[PDB]
Amino acid sequence: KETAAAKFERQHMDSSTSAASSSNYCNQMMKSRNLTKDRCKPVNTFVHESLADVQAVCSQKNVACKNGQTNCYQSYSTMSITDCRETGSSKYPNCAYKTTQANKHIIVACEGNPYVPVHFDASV
Ligand SMILES: [Cl-]
Ligand SMILES: [Cl-]
Ligand SMILES: [Cl-]
Ligand code: NA
């Protein structure tokens, strides 16, 4: 039974690579983080920074979340991210993803003690 903080780590952290280097990155990573068990998760972003740097965003720029809550924070600097999005031809259990690498600010929602990211809201 996964904690919110651990679910964020599993779904969104990939510190082992600096960037997505191939078109199949999302296919491989969505499968290995168990995001295609029982259904194809339609959209998911991976962050290629250290966990410490992502946790530090909870002390950066406080902004509104898309849902209206006020516990979201925007990173001061851009970060290396990979957006993974199901293609139109994807259908469970043969999930298929488009891989888009970018450098953008991240917006996360933070909660708890310690105060850590629990939701990925957007990137800018
Ligand atoms: Cl898992
Ligand atoms: Cl996401
Ligand atoms: Cl401010
Ligand atoms: Na938690």
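Chain A is numbered as in Swiss-Prot; shown residues: 27-150, in order.
This deposition comes from X-ray crystallography, 1.6 Å.
Cβ atoms are placed via backbone N, Cα and C, with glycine included.
Look at Swiss-Prot and you will find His38 tagged as active site, proton acceptor. DSSP classifies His38 (mutagenesis position) as helix under the three-state reduction. Spatially close to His38 (mutagenesis position) yet at least six residues away along the chain are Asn70, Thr71, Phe72, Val73, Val80, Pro143, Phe146, judged by Cβ distances under 8 angstroms.
Secondary structure at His145 (mutagenesis position), taken from DSSP and collapsed to helix, strand or coil, is strand. Annotation source Swiss-Prot lists active site, proton donor at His145.
Positions annotated as substrate binding site by Swiss-Prot: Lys33, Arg36, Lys67, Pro68, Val69, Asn70, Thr71, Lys92, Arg111. Classification of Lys67 (substrate binding site) by DSSP places it in coil, neither helical nor stranded. Taking the Cβ of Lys67 (substrate binding site) as reference, residues of its chain lying under 8 Å away and at least six apart in sequence are, in sequence order, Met56, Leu61, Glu112.
Record note (Swiss-Prot), mutagenesis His38 to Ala: Loss of activity. The unchanged residue is displayed.
Long-range Cβ neighbours of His145 (mutagenesis position) (same chain, at least 6 residues apart, Cβ-Cβ under 8 Å): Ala30, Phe34, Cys91, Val134, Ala135. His145 to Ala appears in Swiss-Prot as a mutagenesis experiment; the accompanying note says: Loss of activity.
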Using a 10 Å radius around each Cβ and counting other Cβ atoms from all shown chains, which of the binding-site residues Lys33, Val69, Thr71, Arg111 yields the largest count?
-> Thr71
